[PDB]
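The block underneath contains the structure these notes are about, expressed in structure tokens.
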Amino acid sequence: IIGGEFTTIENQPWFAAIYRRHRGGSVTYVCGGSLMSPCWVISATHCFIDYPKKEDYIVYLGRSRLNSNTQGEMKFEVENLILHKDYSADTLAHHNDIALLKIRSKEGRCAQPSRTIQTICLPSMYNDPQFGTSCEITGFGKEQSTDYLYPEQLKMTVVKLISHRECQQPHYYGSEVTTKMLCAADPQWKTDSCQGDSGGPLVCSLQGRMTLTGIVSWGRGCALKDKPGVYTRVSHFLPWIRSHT
Ligand SMILES: N=C(N)c1ccc2cc(C(=O)Nc3ccc(CN)cc3)cc(Nc3ncccn3)c2c1
């Protein structure tokens, strides 16, 4: 996350940290997720499509630093990885970038809600915030496009939703962004999501409720001029979501 502020998991309790074990025993950070229901995390199909075996993934809840056990965290394996069957990727844009992970403990249990571990509510059909709304994103992703390491402590920032009409303009994304996707950014291009933040939450306060409005999906550069973050518009996938859970 370019700019913003470090923060800790008690300020984002639905954020899930998804790692992958490799042959030989090392483990590295993959993408973020959001806790939807006690047994289900939602993220982006692009983070898992090239390594689709459910056994390799580790999920943490209640975790604030990349490389330490925070008090109160819980660790999960994946009972079920569901990718969208119509996912695709173009040169920039990705389609139907949405995945579900049914989580379980070694003992067989789903998440146990607590002060650091909580779900985030889905949106309702046809009702997303108006353009210009301020929303937050959180993740362990890059602090500068040229870094090659992710920060050791969790970060957050705030960005504003951008309309389809503006985001379809020639110097922004043209026809490559569709009505299934939401655009969001900083009017001054100083802060943004970036590589390593994919799959994480875009949380919007709407009618007094916090809502999982988008899923971090893609973007040209990070906090580059007239290049917004682009996010999966969760409200279109409520039919798909309910049927696979
Ligand atoms: N600017 C953004 N809001 C934003 C959001 C998501 C991004 C995802 C990615 C990204 O690469 N995701 C990703 C997509 C598909 C696969 C599997 N082949 C593997 C990985 C890259 C971004 N841009 C970036 N630019 C310079 C340095 C680092 N990253 C992203 C930018």
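What you see of chain A is 179-423, where the numbers are those given in Swiss-Prot.
The deposited model was determined using X-ray crystallography, 2.0 Å.
Backbone N, Cα and C atoms are what each Cβ position is placed from, and that goes for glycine too.
In the three-state DSSP assignment, the secondary structure recorded for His224 (active site, charge relay system) is helix. As annotated by Swiss-Prot, active site, charge relay system applies to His224 (among others).
Counting every protein chain shown, the Cβ of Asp275 (active site, charge relay system) has 28 other Cβ atoms within 10 Å. Secondary structure from DSSP puts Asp275 (active site, charge relay system) in coil. Positions annotated as active site, charge relay system by Swiss-Prot: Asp275 (among others).
Here the residue is the original one, while Swiss-Prot reports the published mutagenesis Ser323 to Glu with the comment Abolishes phosphorylation, proadhesive function and ability to induce chemotactic response; when associated with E-158. Following the DSSP three-state reduction, the secondary structure of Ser323 (mutagenesis position) is coil. Cβ neighbours of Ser323 (mutagenesis position) (same chain, under 8 Å, six or more residues apart in sequence): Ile180, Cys372, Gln373, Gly399, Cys400, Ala401.
Positions annotated as active site, charge relay system by Swiss-Prot: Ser376 (among others). The number of other CB atoms found within 10 A of the CB of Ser376 (active site, charge relay system), across every protein chain shown, is 23. In the three-state DSSP assignment, the secondary structure recorded for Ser376 (active site, charge relay system) is coil.
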Listed in sequence order, residues with CB under 8 A of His224 (active site, charge relay system) and six or more positions away: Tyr265, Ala267, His272, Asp275, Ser376, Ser395, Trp396
